[PDB]
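Inspection log for the structure reproduced underneath, given as structure tokens.
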Amino acid sequence: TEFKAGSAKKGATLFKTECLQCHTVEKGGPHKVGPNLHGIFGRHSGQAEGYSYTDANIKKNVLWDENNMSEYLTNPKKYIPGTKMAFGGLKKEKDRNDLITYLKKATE
Ligand SMILES: O=S(=O)(O)c1cc2c(O)c(c1)Cc1cc(S(=O)(=O)O)cc(c1O)Cc1cc(S(=O)(=O)O)cc(c1O)Cc1cc(S(=O)(=O)O)cc(c1O)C2
Ligand code: HEC
């Protein structure tokens, strides 16, 4: 995948509709169905403190960046078979770029 910097404004809306159900982004924010996402970029997968992950999410051991995040969010179970993230994916390229542009800011 080839991430291109988009609109964090549009991305914030996408996060609210597609992700917020299962995730928070703020430092010190709570785990929900899914892990809090603060500090995700530049950290290996399956490491949010206090959250119990699948073996698949831990053993993937991917250093998250904008490009591999874009592949993951296209089709989560295809990138990490055995995941328990029940999200089908964002099939539209502009949606992935906008979402990731937001996530880079919101998880810092
Ligand atoms: O910065 S903005 O988010 O406000 C913006 C709005 C519009 C834009 O046309 C663009 C930016 C430029 C643009 C960027 C990209 S990116 O490189 O992926 O970031 C892609 C496109 C684009 O026009 C092409 C494009 C793709 C899609 S997709 O099917 O979802 O992948 C939809 C659209 C595209 O133009 C339609 C579209 C949606 C939107 S939306 O408000 O985000 O829904 C704004 C604008 C649009 O032209 C009108
Ligand atoms: C619940 C129904 C979810 C929705 C909707 C989304 N996510 Fe999720 N995510 C969820 C779980 C249960 C998990 C852990 C999965 C496991 O196998 O253990 C995740 C994981 C992620 C990750 C990886 C985190 C890590 O520390 O490696 C990311 C980056 C992630 N989720 C992001 C994300 C985004 C951006 C979403 C909206 C598009 C989204 N998720 C939806 C549960 C759920």
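Numbering starts at 1 and runs along the chain as displayed.
Per the header: X-ray crystallography, 1.0 Å.
Cβ coordinates come from backbone N, Cα and C, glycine included.
According to Swiss-Prot, the feature heme c binding site maps to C19, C22, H23, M85. Within 10 Å of the C-beta of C19 (heme c binding site) we count 19 further C-beta atoms, all protein chains included.
Record note (Swiss-Prot), mutagenesis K77 to R (Swiss-Prot position 78): Loss of methylation by CTM1. The unchanged residue is displayed. Reduced to three states, the DSSP call for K77 (mutagenesis position) is helix. The number of other Cβ atoms within 10 Å of the Cβ belonging to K77 (mutagenesis position), over all protein chains shown, comes to 16.
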Checklist entry - In sequence order, which residues at least six apart in the same chain have a CB under 8 Å from the CB of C22 (heme c binding site)? => result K32, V33, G34, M85, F87
Item to check | Winner by Cβ contact number (other Cβ atoms within 10 Å) across the binding-site residues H23, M85 | outcome: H23
